[PDB]
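Asker: Structure incoming, see below.
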Amino acid sequence: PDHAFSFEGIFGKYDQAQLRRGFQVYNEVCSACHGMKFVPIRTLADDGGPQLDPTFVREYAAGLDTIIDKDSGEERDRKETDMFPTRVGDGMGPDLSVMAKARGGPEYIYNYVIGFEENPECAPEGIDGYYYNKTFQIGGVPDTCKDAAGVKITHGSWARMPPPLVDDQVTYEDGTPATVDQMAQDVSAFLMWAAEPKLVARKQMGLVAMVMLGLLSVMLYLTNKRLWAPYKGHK
Amino acid sequence: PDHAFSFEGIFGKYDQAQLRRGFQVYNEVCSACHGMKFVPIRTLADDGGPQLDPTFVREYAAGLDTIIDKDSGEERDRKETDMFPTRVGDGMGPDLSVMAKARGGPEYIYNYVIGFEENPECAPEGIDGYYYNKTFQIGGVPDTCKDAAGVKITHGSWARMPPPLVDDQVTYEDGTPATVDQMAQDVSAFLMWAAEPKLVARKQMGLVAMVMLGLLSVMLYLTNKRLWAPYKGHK
Amino acid sequence: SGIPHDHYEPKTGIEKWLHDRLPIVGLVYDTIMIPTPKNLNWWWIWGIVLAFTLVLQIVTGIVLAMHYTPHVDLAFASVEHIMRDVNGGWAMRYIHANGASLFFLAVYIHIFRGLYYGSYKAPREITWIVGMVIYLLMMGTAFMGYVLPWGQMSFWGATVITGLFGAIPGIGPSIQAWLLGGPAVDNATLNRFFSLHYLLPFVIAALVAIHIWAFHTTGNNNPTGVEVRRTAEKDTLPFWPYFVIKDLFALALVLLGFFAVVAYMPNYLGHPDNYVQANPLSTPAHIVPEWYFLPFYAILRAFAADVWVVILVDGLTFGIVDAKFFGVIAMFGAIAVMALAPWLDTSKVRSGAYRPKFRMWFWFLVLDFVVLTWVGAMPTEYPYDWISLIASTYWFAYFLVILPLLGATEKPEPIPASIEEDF
Amino acid sequence: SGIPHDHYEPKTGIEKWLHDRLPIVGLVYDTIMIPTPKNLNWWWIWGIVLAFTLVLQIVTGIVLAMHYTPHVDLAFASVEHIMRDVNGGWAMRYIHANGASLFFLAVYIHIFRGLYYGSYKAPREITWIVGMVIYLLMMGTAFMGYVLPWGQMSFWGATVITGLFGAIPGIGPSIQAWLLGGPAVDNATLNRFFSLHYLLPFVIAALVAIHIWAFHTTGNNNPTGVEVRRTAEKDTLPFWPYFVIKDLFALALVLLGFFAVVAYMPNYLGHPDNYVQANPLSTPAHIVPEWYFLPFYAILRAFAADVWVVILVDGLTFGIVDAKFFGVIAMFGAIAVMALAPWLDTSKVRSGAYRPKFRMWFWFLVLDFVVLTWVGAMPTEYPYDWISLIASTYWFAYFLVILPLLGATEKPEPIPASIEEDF
Amino acid sequence: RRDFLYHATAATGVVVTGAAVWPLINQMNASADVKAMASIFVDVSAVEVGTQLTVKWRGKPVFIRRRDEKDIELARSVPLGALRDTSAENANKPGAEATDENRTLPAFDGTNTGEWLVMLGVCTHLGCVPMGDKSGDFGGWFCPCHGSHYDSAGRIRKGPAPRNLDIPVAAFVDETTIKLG
Amino acid sequence: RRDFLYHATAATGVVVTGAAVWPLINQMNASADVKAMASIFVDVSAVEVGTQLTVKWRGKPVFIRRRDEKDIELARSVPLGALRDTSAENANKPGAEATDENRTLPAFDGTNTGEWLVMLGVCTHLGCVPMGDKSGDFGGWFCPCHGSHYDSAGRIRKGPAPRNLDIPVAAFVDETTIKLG
Ligand code: HEC
Ligand code: HEC
Ligand code: HEC
Ligand code: HEC
Ligand code: HEC
Ligand code: HEC
Ligand code: FES
Ligand code: FES
């Protein structure tokens, strides 16, 4: 049905293979236009998410663009301590660091990446340079598709992003059918990581605190029932 | 004698012709190596110092180096709202924004610029690439000039700055003998401006406050003498 | 009567040399063994909740300020530094952000408990005044604080809630510029807000000092229209340990729910658009400032000369009182009248548990509050305009006319004596 | 005796409805009409000076924080933004920076006034304890504050006065890292210090609250070893208006001198090297932290195993108590012993105006303080080492041994009766 | 005298207090670095006349939009009647009626007005940025903060916003430039 | 029971309080962004052997200075006696005696030690930066914060500083490079 993720609930600590797949997808597809400045590269070793091997992290970092410096202007080797690059303009898009919170979030990305079908039977010609999406709601609409008072008759609208993937864009090393849907789910989970890395710690803290406070509250209820006994016994 | 400046005292609001002369020298001599980032270009119209004509300020600004931008990387027109440029390295020196306070201050600059005489009769060969200054005290000294326990026998030491001026380096438009000493005094005053622009306001506030508080204190003394009278009259 | 029982410092030599600094005398005699009635329901706990929440917010803020950098170019980045690198991070931020929500929720129940059981009625005016002063301070605080992340909603909320001050004539733009540090919003506003936001809580604590001093000198309301009968008072058990433990039990429950939220539903009360950096060149849809200011936002954006009950066309008699100024006055009055209440209710009576008509009107008032909360988020298109106008009109009507009429003809009830209600 | 004269709230209806919140009762009965002796010299003013200076610092700081940006890359720039663009700028900064100097100068005279006229003697111990606590808080505050400009002296002063905590064994490096936010100094330290620096003053005010509560409950010391003779007390005029006006006159004079300084000699008490940005790679000569910490700096850097009176070679018996730790303990003890004084002076007597030997030793102590101040700035080369050792030894000797011996054999003086000294 | 001396001391204290307080209220005013508030040269430079052009200045956007005939005719067909603000807020001229002939813009150093219109993109209600690109119920701009409908020429309509979109002082630089200030 | 129940409630309250307090004391510890604390490759690259070379790392300077014969002979002529710290703080080897043979540095991937010496430019007293370029009363480094005289090889002398200048873990990169970390 709704294709719920793993983390959608009181449990679900970010199944990591899914995140490694999303990383294969993000660095080879989405990175061409998008960036994640709010994301340090070293986080690809921190627990909770992709617990990759540090050495591979340093390699992948040195293999990225050149972030010059802060003290002496000079194109450095881009050490992991720096942040992911930033694609800013000239046919590029926003930053995906926290896009999983600026919208139930990841379901938006899934049902957005999912859905770029051809132009409907109201404006088949479409638009030059703009492509159609069935779920983006903040895009333009031709006058042919609007109602009598400016509202659109289409489910979604026209987004400036092209279709990101075809039937079998990339291979998975673990062994898995790399259709469009699985890639969309995986990349959605990866972005949710990039936004909420400390999710599992959140849940564990919540459990511990609920327990301890229920205990404290029960003990206080007993103490209250006791103290207030000689005044609530005859009635 | 000590060649006291105008501002050296309870008065002396920064004789401005001196500062215009110091500016003629700073932009044509010292600017080649030094900078003043902590100094906006729009201060050359603010009262207290050189009350130059704004239009000349905009011209002189556009005639300087190119300070690119903060939002969109692109070499602009170096608008006055920006700050003076910065010469950083490769044969360059520190920033003179507040050098008049990081040392009685301006007298250091005067007696420093003043004094680059030839090497003394202890090490006439000197050093390659370093030149000698009578008053700088934080420079190296050859072993031939040090005493038995590392202390130098010279008044000053060897500074990395070359002699900045000759007998008649530049002309003054107002009409004045532009010898080295006058230029040194003028540029010292200009730097003191660049460091303490709000000097005259300081002095005027001090005067006003001294006066008002002396008045208040006198009135309170009278009130005290009165109240405490019937208890200090028999003795 | 009012037994203070100073303890006479008879314990031992330690309690006798403490005759230099009385402090323990104060605590014991007054702030612990303060006779409180037996008839207290579960609505007299929320003050402890508010005190604890205030302490919590102050602490978490003092911690955050060790990593927040007030500047347009480094605020968002510092917030992410917090939520990612720092050890506890997300906890402090979520506890700070949501705890504000609980704070205001708790003051709402604290205030409406008061309106019911005549806690504003004499001789308890000072407490009411101080409480309204506080409410104002804490609203201003939360506002200054929502700005610091320099998200997208921050900018525009600040923009509008500062254009308010500029609406008024003659001294509007001057105040606007003096408050923003300039013509529009920029880092200067951010610095002001951070400082101010890091200072008012202490003023609030002091005001809470006077708040607690007042209702210790003046007896706690009690469910009925009766006092502790000082003249020895078998009623009025002490505070410690009974009511302390009761309040702590309720507080444990509340914190349990609060942490469950923090850990499972933390981004629920927030606005996602506050997770995208600011663009002074693009405004998002449905700014929707927050949820503890929607009532007054609606009272403001209701009066627009778009109804047959539009008093703006009539207020235009004077060419100076335009619409904007009218809405601003309406909001300031919505609060000033709540403050003036104790001198409007012309009743020599007390808790509405013995005033039926008052019960009905009061529940209508609670409903009006909820409705205003729900309306400030919805557009100004029909029919919501009529709804907002009706609700604001009823608020003002209640607080101005309804209470006098009741105080006149509202005594068909047998008042209870003997605050010792052994039923 | 101890006439409070509550005023009975008999003024009028306003002073009768104020029976809800007592506040004016407190002010009048206690904090304004507090009977103070007639025998007060000009040394009992500096408390008013300290209160005013504290208010001044708090205000100026709240103003500066509207323009200061805590970050290594934008602190210096913000300070210059202040001293150049802002309207008042230089005034606030110079008044903030120098007022700290006056604050400490005034506490020095406040403290030494106390040591003379037996103000630490019973029954005034609590005031002394609270005062030492304050002194500590305000030292830490000024330290945290000297760092914010991110000049050159800031960095290195912080470096050393944090390496202190690391000197001790076992738990030194851990505390060092937990305090600096890391192995060495960086923006994290700056944020901590700013927050902390913007918070302690309020704790100080509260502690000043208790400071004022104590010596109102306990009578002000007086030049004589006598009390106000409570049993009606023709002596002991009230505070208002007499002593209020006297203190305000002295305060006007002091502010006059202070503003003359601010306007003519503002950069005199400062270190020029704090006007050059920081270089973690280059250290200047003669860091010379400040002038209100030189005594303890010298007591610290004196013990180095470089004198025949070097007790470090003897303390090396235990392999853990090295030199550094010894100096740190010596400083902490230099303060702890001053705090312990009231239980070391074994004299059933009071103000040294009737104890000659005490006068001589006390003036030697003042001289020792001045000498230590002058020595912390000069290198550790001969002869200054012997001087510092002698001075520290005398400080400890005074406070440990000298007072007992006096209390034993120090009563060749006729004590004065009748605090009404109509001479 | 008792009265004179006491009251005069009080007066002097009050005066000094006020002289000390004023700067604490003056520092929060616009500083000299904000005093600047100068001009900007935006180059129209063929941006495909008819859609829009926005540029930052003074901390607010300055809308430079070409004209689309349908937008024009809708403009020129608006009688002053039923027009909330008929003052033509544009400060490059007097309080002349809010007419499209005066309200569009100078004429490139030539003679024509129904082709360009540069106004301050700041809603007069409380300062929000209306959405452009043909929006609202009048084929112009729509403010999403409270719902104020602007018209083609920028005159306010259908909302709380009292007045139209102001027009700063601007002249042309000989057919490819705009001077804002 | 009275005692058991009351004391247990108190204990639970205390435990919860402590569990809530600990993080308020944990957040001030080094954060993950400070956890990194990794390496740096400094290239000697002919900097005129004999004067000095300083580089930033970990927030502290790392001194890389070539050797001057007079400096060397003064070093090699120091018996362990009269040497405050004889531990050879260098962490690239065991606690072997603070001898110049062990204390100078690895040998370029070759066989020689009396030519390079890279130590941590941080005074062990309280962390100041000593001045180099032949200074002090021993022809080495001088700390201006309190007056600590270092020797040629960096061993502490004539001051409060208890130990010499440590030596981080470093190896060579085949005759033109240094690896710090
Ligand atoms: C350029 C060829 C792109 C690549 C490849 C990807 N994206 Fe992108 N994206 C691009 C643009 C120009 C825009 C803006 C669209 C607009 O109409 O404004 C976007 C937008 C997105 C968004 C935001 C959608 C929204 O509601 O605002 C998302 C969530 C997004 N894109 C996701 C995404 C992913 C996961 C990609 C890799 C699989 C990816 N995009 C590639 C440009 C380009
Ligand atoms: C390069 C050709 C220079 C020009 C022209 C000027 N200065 Fe300079 N200056 C330069 C260097 C490389 C240094 C550093 C010297 C050192 O040994 O470190 C300096 C230094 C100064 C100083 C600081 C002196 C001190 O005590 O640290 C001052 C006050 C100074 N210079 C002044 C100055 C003036 C007024 C100039 C124009 C008349 C000027 N300098 C020109 C490099 C160069
Ligand atoms: C010691 C400092 C401090 C105190 C005290 C404090 N806060 Fe804050 N507050 C901050 C900081 C820092 C931020 C920005 C970081 C953040 O948003 O969590 C902030 C942000 C906020 C936010 C926005 C939260 C977000 O994430 O957008 C709100 C709402 C808020 N404060 C309300 C309050 C209220 C209400 C009080 C007390 C009455 C209070 N704060 C006490 C420091 C403090
Ligand atoms: C605008 C009104 C208002 C506000 C806001 C308010 N109070 Fe009260 N408070 C009252 C009134 C009325 C009473 C009843 C006093 C009485 O019964 O004598 C009261 C009572 C109390 C009590 C004792 C009885 C009780 O209800 O728990 C406490 C404790 C208390 N308040 C704390 C607080 C704190 C802490 C805050 C804010 C941080 C706060 N209050 C805000 C008006 C207010
Ligand atoms: C509300 C904030 C605030 C308060 C309260 C405050 N200060 Fe500061 N302080 C600052 C700021 C901001 C700076 C940095 C700007 C500066 O140096 O003037 C600073 C800097 C300092 C400095 C260094 C001055 C300089 O220019 O180098 C000292 C010393 C100092 N504070 C001491 C104190 C003491 C002592 C107190 C009270 C006991 C105090 N401050 C109260 C905000 C405050
Ligand atoms: C370490 C000691 C110490 C410190 C520091 C200290 N005090 Fe005092 N203070 C005393 C003592 C002792 C007395 C004498 C009390 C008495 O005579 O009963 C006193 C008395 C006073 C008095 C009343 C008589 C007088 O001397 O003026 C005031 C007011 C006062 N202090 C204010 C302050 C303030 C404000 C501060 C700090 C901001 C401060 N003090 C710091 C110890 C201290
Ligand atoms: S702000 Fe533009 S309409 Fe309300
Ligand atoms: S810090 Fe290096 S010797 Fe004191």
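All residue numbers given for chain C refer to Swiss-Prot; the residues shown span 2-232, 237-428 in order.
Per the header: electron microscopy, 3.5 Å.
Backbone N, Cα and C define each Cβ position, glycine as well.
Feature annotation from Swiss-Prot assigns heme b b562 binding site to C:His97, C:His198. Among the features that Swiss-Prot reports, heme b b566 binding site is placed at C:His111, C:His212. What Swiss-Prot notes for the published mutagenesis of C:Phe144 to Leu or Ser is this: Loss of binding affinity for ubiquinone and ubiquinol.
Looking at the shown structure, what environment does each listed feature sit in?
Answerer: Cβ neighbours of C:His198 (heme b b562 binding site) (same chain, under 8 Å, six or more residues apart in sequence): C:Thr142, C:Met145, C:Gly146, C:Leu149.
C:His111 (heme b b566 binding site) falls within a helix when secondary structure is assigned with DSSP. Residue density at C:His111 (heme b b566 binding site): 19 other Cβ atoms are found within 10 A of its Cβ, drawing on all protein chains shown.
In this structure, C:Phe144 (mutagenesis position) is part of a helix by DSSP.
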Asker: Going along the chain, which residues six or more apart from C:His212 (heme b b566 binding site) have their CB under 8 A from its CB?
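Answerer: Looking at Cβ-Cβ distances below 8 Å from C:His212 (heme b b566 binding site), excluding near sequence neighbours, one finds C:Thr128, C:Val131, C:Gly132, C:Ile135.
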Asker: With every protein chain in view, how many other Cβ atoms are within 10 Å of the Cβ of C:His97 (heme b b562 binding site)?
Answerer: 18
Asker: Please report the Cα separation of C:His97 (heme b b562 binding site) and C:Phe144 (mutagenesis position) in Å, rounded to an integer.
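Answerer: Cα to Cα, C:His97 (heme b b562 binding site) and C:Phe144 (mutagenesis position) are separated by 14 Å.
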Asker: Between C:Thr232 and C:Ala237 the chain has a hole of 4 residues; just give the Cα distance across it in whole angstrom, please.
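Answerer: Between the Cα atoms flanking the 4-residue gap there are 6 Å.
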Asker: For C:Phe144 (mutagenesis position) and C:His111 (heme b b566 binding site), determine the Cα separation and express it in whole Å.
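Answerer: About 21 Å separates the two Cα atoms.
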Asker: Out of C:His97, C:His111, C:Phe144, C:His212, which recorded positions have CB atoms lying under 6 Å from ligand 3?
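Answerer: Listed by sequence, the hits are C:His97.
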Asker: By a simple count, how many Cβ atoms lie within 10 Å of the Cβ of C:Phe144 (mutagenesis position), its own Cβ left out?
Answerer: 20
